[PDB]
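*Asks:* Take this structure, written in structure tokens, and hold onto it; I'll ask about it next.
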Amino acid sequence: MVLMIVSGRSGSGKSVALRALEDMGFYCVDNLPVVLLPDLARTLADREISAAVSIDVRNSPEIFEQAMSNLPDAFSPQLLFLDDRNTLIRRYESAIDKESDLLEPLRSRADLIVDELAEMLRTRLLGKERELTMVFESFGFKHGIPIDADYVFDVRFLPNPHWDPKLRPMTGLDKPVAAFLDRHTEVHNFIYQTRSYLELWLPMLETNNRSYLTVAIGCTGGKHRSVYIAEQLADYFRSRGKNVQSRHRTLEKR
Amino acid sequence: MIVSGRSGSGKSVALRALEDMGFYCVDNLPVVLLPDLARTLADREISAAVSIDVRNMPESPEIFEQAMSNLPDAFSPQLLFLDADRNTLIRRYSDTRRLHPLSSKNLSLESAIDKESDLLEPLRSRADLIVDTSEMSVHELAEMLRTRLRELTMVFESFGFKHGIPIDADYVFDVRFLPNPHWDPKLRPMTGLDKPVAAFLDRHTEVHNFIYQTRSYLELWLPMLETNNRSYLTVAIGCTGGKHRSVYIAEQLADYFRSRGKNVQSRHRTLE
Amino acid sequence: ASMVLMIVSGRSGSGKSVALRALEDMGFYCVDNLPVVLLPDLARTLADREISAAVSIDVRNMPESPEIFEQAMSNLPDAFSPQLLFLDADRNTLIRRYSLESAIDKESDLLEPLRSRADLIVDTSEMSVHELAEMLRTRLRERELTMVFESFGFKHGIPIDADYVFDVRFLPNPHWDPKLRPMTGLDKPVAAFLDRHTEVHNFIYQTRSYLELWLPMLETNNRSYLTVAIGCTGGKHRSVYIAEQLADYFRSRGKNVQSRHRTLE
Amino acid sequence: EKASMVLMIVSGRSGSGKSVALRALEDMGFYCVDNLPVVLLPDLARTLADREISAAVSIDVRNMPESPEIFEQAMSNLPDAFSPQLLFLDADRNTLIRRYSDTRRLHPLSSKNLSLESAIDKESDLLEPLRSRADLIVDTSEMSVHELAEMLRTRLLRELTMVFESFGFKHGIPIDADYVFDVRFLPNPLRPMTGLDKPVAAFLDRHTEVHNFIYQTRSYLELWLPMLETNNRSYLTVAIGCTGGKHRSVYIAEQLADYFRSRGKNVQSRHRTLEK
């Protein structure tokens, strides 16, 4: 029932961290006043789940220590701090100067600073391996089914990007193809329903000593629909704390 | 300001704008602890915004009302509600996350959205205003809320075009094509308020159809005009002299919208 | 009786579909690509309805020998007076309208008979869909009621000559998107923005529907002008597009209308 | 033996993109006639029969006879060689409104409609006869015009055969498979027996998780079966795989067939391992 406290300069990705903790099951409350930190736990402790809160420029150490010190035994507090200028500007030094001054009480006593960045948080809260690896690979039926695939799903019935002719040389990773497929509802239903189906058996497939679970998504060419769906399916289970890798057999000279 | 709505309805952009406006915005605060929050800000003397979604909904309306009963006299007790048609929300949802990371497993994406609305009916049913973001863009909801950040008074005024159209008028209706009461020089000195002129125009069906169609046309936009920060909606009925036809119609239009529980005022510019 | 049969012909890309569409607005029953042999049969079906008809004759539809045209033409009921229209545009222009050049010559060659027997010929090299629209209307007058649709900004005041004024300041705003703030309602981006919102279509539809209810009664007493003022705040975005769309609508209704944007002048 | 051609009937509400279909159908070579009166539909066909070319005609609010009986008369008394096929395009009510240019009347030869949404509804009401008897429906609500062009051009307008095959992974994945499901986590069965044998059947039937698996998998396929039935593909091959291809995989495929066979689908089962 940890109380992961998320801190860091404005633009360092604390909003992304809170989202990650949200995926794990933590109750995330943004910009809550520090004084009411006990109240949240007491209200949430009964639910028997962990919680995470954000403390930034929006959110005097006496009240700070007092409020943190004023806390139920059930929940054990942990404090996190995130922290480059050229990168921070991209996420967004008159603002930084006050920000730098204000990042000292907690920063000096911070557990981690933590300065690829998306998944990195998974490594933080343990995780790794001795666990099942989920492989999501795209392929084209004209080239054949990957030899190692365990599940194969045909997506050639979905809307085709070979209909906006400015997309034929693009791949499923390119944002235009993403936006094209994203506007269609059946694409969202397929991703949702396919992973929902896999989650029904994912606890049962984890048994024994399975080393790999390879799910192959197939369209005709293996460059447009299959690539995008496989990546979107992979990204879903990453939010679920799984160890996954995606591989696009056609987009690697084959 | 309480921001609520189905997943994908644009609550995240509202808070960002509202926070930009200067509000203290807190996401996912438990409803019971909403009063406690207010007391902390009272000294600072600033408004606040909070989000209530499927995560925060008590699924028991008493607790919401209970929190309301203990709510301090402060500036911010207003409720905002955003929504969208189901299929648009589905398009907005990036498929790389659970929709209810803290609830059961939803059977279908349209089942999750319906159940979301079903359990979120209490707050909507007693919601101040709804916003159908179905056609609003990413950037459009920002300026709409920024720009949008008492009730509307309907003014029905008759006038004569020969003196000019009222400066404050929002809608102007020309009624100089209607049957003329000057075809009865008994009525030439009488006004539209006098019962003889009323019965004369009432006997003609086209006048009642005009009033019916005119009030019907106004009612089409009246809910959308009521949501603006309009202090007045001025509807001007104009004939040539401003004494016969125009006067009578304004009387009937006012009387109708007054019957609908609307805030109305009547003014006959020429007869004053 | 006395119903018409306007036959529209011309090379592919000369705009017969736009002419055919215009005749449809007037009330014509328009049939595209009907085989010439069935021209009498079509008329007989419409005779009971007592309406005029218009048909297209192209290279796809053109028969192999002119005799069958006259045979079908002669075998059409007396009630119907046939009239033939022929459109032709510049050689290069048709290609732009379609989206070979030797084939286009053959198209002209195969359509020599109808051009020789055309009642009226109209070049469409310089015309735009509006220009040909009123061109057909003119062939089918003057000294009538003139409908003026003018946009204005309420901050500047109401046009003095306005008969109806409609406030549109409750509709979606284009000044929201910071791309469109320097654009006007005439600019295609603002059109697409407002076109995307359904309520804009309903306001235009319902406003013109309301005016048609009283338009016959407003026509009398030798009224020379009916001025409808559409007003937003600045008079450059919403009011311009709505007023322009309203004017364009009644043009299809066979009315004489003018649009004028007080702020954009 | 005999030769036969087609008459594609294009219908749908104003703004649903039937005009694009006719342009596409015209590109393929169809003789396309817009707004032809229904009564003359046979008469038109007779003229084209000799030329031996296909034909396309549009039936919208202008053409529908209000009395639906008249349509059937033309269809029943229609000359042979021409096989009627019906296409119907539709879109969302609010979506059609956005597509509607306001510079022309929507029903230019019918009594004026009360509201923009009443006309679209009445339009739908009057086209229920054609919609109910449509061969294929296309919802254009989410597609632009140019993709609707290429979608129809790419598409042709056959009844679909669903293949359920069991296999063993040690021998390889079937080349012809379209969907593949791994069932190697299910309760394991009997070593010389095959999945067709009732003991292996009763063994797997005894486990409830098998019933949950079949139910969830075929329910999953039904989500896409309407979209796959209208995709010109002649075969949909669903491969169920266990390790040996004789025990678990065999039993699941047969029950999937029996379900879709009970559902009136064209199915065949083939067990790759039990043939060597």
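What you see of chain A is 1-59, 63-86, 88-96, 113-135, 143-155, 157-282, where the numbers are those given in Swiss-Prot.
Cβ from N, Cα, C; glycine included.
Residues or ranges marked as ATP binding site by Swiss-Prot: A:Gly8, A:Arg9, A:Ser10, A:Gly11, A:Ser12, A:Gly13, A:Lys14, A:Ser15. Marked as GTP binding site by Swiss-Prot: A:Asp56, A:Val57, A:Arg58, A:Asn59. Swiss-Prot documents A:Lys270 to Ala as a published mutagenesis change and attaches the note Lack of activity. Does not bind GlmY and GlmZ; when associated with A-281; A-282 and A-283. In Swiss-Prot, a published mutagenesis experiment is listed as A:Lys281 to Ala, annotated Lack of activity. Does not bind GlmY and GlmZ; when associated with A-270; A-282 and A-283. One entry in Swiss-Prot concerns the mutagenesis experiment A:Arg282 to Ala. Its note says: Lack of activity. Does not bind GlmY and GlmZ; when associated with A-270; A-281 and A-283.
Neighbours and distances for these, please.
*Replies:* The Cβ of A:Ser10 (ATP binding site) has A:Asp56, A:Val57, A:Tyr96, A:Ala115, A:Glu119 as same-chain neighbours under 8 Å, each 6 or more residues away in sequence.
In three-state terms derived from DSSP, A:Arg58 (GTP binding site) belongs to neither a helical nor a strand segment and is classed as coil. A simple way to gauge crowding: the CB of A:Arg58 (GTP binding site) has 14 other CB atoms within 10 angstroms, across all the protein chains here.
In the three-state DSSP classification, A:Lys270 (mutagenesis position) falls within coil.
In three-state terms derived from DSSP, A:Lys281 (mutagenesis position) belongs to neither a helical nor a strand segment and is classed as coil. For A:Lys281 (mutagenesis position), no same-chain residue 6+ apart in sequence has a C-beta under 8 angstroms from its C-beta.
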*Asks:* Specify the count of other C-beta atoms within 10 Å of the C-beta of A:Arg9 (ATP binding site).
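*Replies:* For A:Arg9 (ATP binding site), the 10 Å Cβ neighbour count is 21.
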*Asks:* Please work out the number of neighbouring Cβ atoms within 10 Å of the Cβ of A:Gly13 (ATP binding site), leaving out its own Cβ.
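*Replies:* Within a 10 Å radius of the Cβ of A:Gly13 (ATP binding site) lie 21 other Cβ atoms.
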*Asks:* Which whole number of Å separates the Cα atoms at either end of the 3-residue gap, A:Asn59 and A:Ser63?
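*Replies:* Distance across the unmodelled stretch, Cα to Cα, is 12 Å.
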*Asks:* Give the distance between the Cα atoms of A:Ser12 (ATP binding site) and A:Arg58 (GTP binding site), rounded to the nearest whole Å.
*Replies:* 14
*Asks:* I need the CA-to-CA distance for A:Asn59 (GTP binding site) versus A:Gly8 (ATP binding site), whole Å please.
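*Replies:* One finds 11 Å between the Cα atoms of these residues.
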*Asks:* C-alpha of A:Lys14 (ATP binding site) to C-alpha of A:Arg58 (GTP binding site): distance in Å?
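*Replies:* That separation, Cα to Cα, works out to 13 Å.
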*Asks:* I'd like to check the chain gap: with 16 residues not modelled between A:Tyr96 and A:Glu113, what is the distance in angstrom between their CA atoms?
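*Replies:* What separates the two Cα atoms is a distance of 12 Å.
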*Asks:* Here are the recorded positions: A:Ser12, A:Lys14, A:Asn59, A:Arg282. Which has the lowest count of other Cβ atoms within 10 Å?
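*Replies:* Comparing Cβ neighbour counts within 10 Å for the recorded positions A:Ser12, A:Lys14, A:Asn59, A:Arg282 gives A:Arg282.
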*Asks:* Check the deposited model and tell me the whole-number distance in Å separating the CA atoms of A:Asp135 and A:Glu143, where 7 residues are unmodelled.
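*Replies:* Those two Cα atoms are 13 Å from each other.
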*Asks:* Find, among the binding-site residues listed as A:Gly8, A:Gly11, the one whose Cβ has the highest number of other Cβ atoms within 10 Å in the structure shown.
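*Replies:* Selected residue: A:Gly8.
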